[PDB]
Amino acid sequence: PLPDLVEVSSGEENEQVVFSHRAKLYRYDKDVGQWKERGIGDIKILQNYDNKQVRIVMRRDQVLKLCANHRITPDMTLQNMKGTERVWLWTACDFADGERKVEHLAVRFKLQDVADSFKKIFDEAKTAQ
Amino acid sequence: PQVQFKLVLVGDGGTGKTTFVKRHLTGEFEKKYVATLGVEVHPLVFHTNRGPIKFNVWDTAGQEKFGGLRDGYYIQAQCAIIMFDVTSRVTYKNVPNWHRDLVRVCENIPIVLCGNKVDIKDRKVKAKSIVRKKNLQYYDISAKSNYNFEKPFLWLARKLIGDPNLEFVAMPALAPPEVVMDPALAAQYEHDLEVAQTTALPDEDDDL
Ligand SMILES: Nc1nc2c(ncn2[C@@H]2O[C@H](COP(=O)(O)OP(=O)(O)NP(=O)(O)O)[C@@H](O)[C@H]2O)c(=O)[nH]1
Ligand SMILES: [Mg+2]
């Protein structure tokens, strides 16, 4: 026996989507010294209406599970990967796995104006908090 | 009490059973073949419109010398996945043996047959030569391109629960805490990120 239906609450009902586009997310593994693919889907920058606080959220296609859920603070910045383009690196305290994990993340975009748009909105939103 | 199901994963070596499970677990794509020894049990949770369901995946070894006690790992199994490599006909020729070994122990459990590596263009096993049991189901998949990589669990979930309209739903994203660190520890992670920035991304020269 199973509940005939279960209403899903995304947890984003009191937030505004200020950025949303398809991307690829990577996570660095200190143990083996390699970047590992983490997810593929729409990476979203969310800002809460009331307290104006900002977070990044990302779910994976098809399985729809989280691969990113962490706050953005005014101190945080996006770095470029010297040899790669349309890619942004940053460090975050992520809770996608229901636990605090400090993670070095990279996001890859297909188009440059999407990457530039992601850097723009990232820097605006973090200061607007 | 949560709803669980024992799922046994069988197939020849290098077919992509462990790569498939790791993909579901962490979203990574393991490029190396590190042969599984005996069995490894990994829980997979999916959020459905009828609540979360957990799959306890028993990832079994495909090489006979590393098999351990395979037929014993099938005991009390509630579903199964058989995998092969569509670029290798031998891995498909052994599918009836894996199916035989499974049914000998678990009788009428729902089973999904997965033809993996369809991202590779030199395909030797065509889906027309597979396609018909009620408890059988076939999917082309690719652990590398993620093509159909959710369908085996979605179909098994629908059968086990008895609801053809069961859907996977978005995972709840609860508000994350803001973590504040002393400028010292922030610098230690800023240095670590610099070190990581020197290593390239794994798919840098893939199709993308
Ligand atoms: N091109 C391609 N390679 C894949 C795909 N899935 C897995 N592989 C690769 O094929 C190999 C599969 O390895 P692995 O999953 O460890 O094998 P296994 O099925 O667990 N075998 P065993 O039963 O011996 O443990 C790895 O080299 C992996 O990178 C796919 O969809 N496409
Ligand atoms: Mg394996």
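Here Swiss-Prot sets the residue numbers for chain B, with the shown residues being 7-137, 140-216 in order.
Header says: X-ray crystallography, 2.7 Å.
Here the Cβ of each residue, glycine as well, is placed from N, Cα and C on the backbone.
The GTP binding site annotation in Swiss-Prot covers B:18-25, B:36-42, B:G68, B:122-125, B:150-152. Under DSSP, B:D18 (GTP binding site) is assigned to coil, being neither helix nor strand in the three-state scheme. Same-chain residues at least 6 positions away in sequence with a Cβ under 8 Å from that of B:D18 (GTP binding site) are, in sequence order, B:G68, B:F90, B:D91, B:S94, B:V96, B:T97, B:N100.
According to Swiss-Prot, the experimentally introduced change B:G19 to V is described as follows: Blocks DNA replication; when associated with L-69.
DSSP assigns B:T24 (mutagenesis position) to a helical segment in the three-state reduction. The note that Swiss-Prot attaches to the published mutagenesis B:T24 to N is: Has low binding affinity for GTP and GDP. Decreases nuclear import of proteins and RNA. Stabilizes the interaction with RCC1. No effect on nuclear location during interphase. Loss of activity in triggering microtubule assembly at mitotic chromosomes.
Quoted from Swiss-Prot, the note on mutagenesis experiment B:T25 to A is: Minor effect on the interaction with the alpha phosphate group of bound GTP. In the structure as shown, the Cβ atom of B:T25 (mutagenesis position) sits within 10 Å of 22 other Cβ atoms.
A mutagenesis experiment is reported in Swiss-Prot for this position, B:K37 to R, and the note states: Decreased acetylation. Shown in sequence order, B:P210 are the residues of the chain, 6+ apart in sequence, with a C-beta less than 8 angstroms from the C-beta of B:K37 (mutagenesis position).
Experimental mutagenesis is annotated in Swiss-Prot for B:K37 to Q, with the remark: Mimics acetylation; enhances the nuclear export of RELA/p65. DSSP classifies B:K37 (mutagenesis position) as coil under the three-state reduction.
When secondary structure is read from DSSP and collapsed to three states, B:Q69 (mutagenesis position) falls in the coil class. The Cβ of B:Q69 (mutagenesis position) has 12 other Cβ atoms within 10 Å, all protein chains considered. In Swiss-Prot, the entry for mutagenesis B:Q69 to N states: Unable to hydrolyze GTP. Increases binding to BIRC5 and promotes exaggerated spindle formation. The structure shown retains the original residue.
Among the mutagenesis entries in Swiss-Prot is B:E70 to A, noted as: Strongly decreases the relase of bound GDP.
Secondary structure from DSSP puts B:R76 (mutagenesis position) in a helix. Close to B:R76 (mutagenesis position) in the fold, though at least 6 residues off in sequence, lie B:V16, B:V45, B:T66, B:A67, B:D107, each with a CB less than 8 Å from its CB. According to Swiss-Prot, the mutagenesis experiment B:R76 to E carries this note: Probable loss of interaction with NUTF2. Loss of transport to the nucleus.
Under the heading of mutagenesis, Swiss-Prot lists B:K134 to R and annotates it as follows: Loss of normal mitotic chromosome segregation and formation of sister chromatid bridges. According to DSSP, B:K134 (mutagenesis position) is assigned to a helical segment.
In Swiss-Prot, a mutagenesis experiment is listed as B:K134 to Q, annotated with the note Loss of normal mitotic chromosome segregation and defective mitotic spindle orientation. A 10 Å cutoff on Cβ-Cβ distances gives B:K134 (mutagenesis position) a total of 6 other Cβ atoms nearby, all chains included.
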Do any of the mutagenesis positions B:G19, B:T24, B:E70, B:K134 touch ligand 2, in the sense that the CB is under 6 Å from one of its atoms?
B:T24
Taking Cα-Cα distance, which of the mutagenesis positions B:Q69, B:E70, B:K134 are within 10 Å of B:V40 (GTP binding site)?
none
Have a look at the binding-site residues (B:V124, B:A151) and report the one with the fewest Cβ neighbours inside 10 Å.
B:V124
List the Cα distance (Å, whole number) between B:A151 (GTP binding site) and B:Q69 (mutagenesis position).
20
Of B:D18, B:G19, B:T25, B:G68, B:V124, recorded positions neighbouring ligand 1, Cβ under 6 A:
B:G19, B:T25, B:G68
Lowest local Cβ density among B:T21, B:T24, which the record lists as recorded positions, within 10 Å:
B:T24
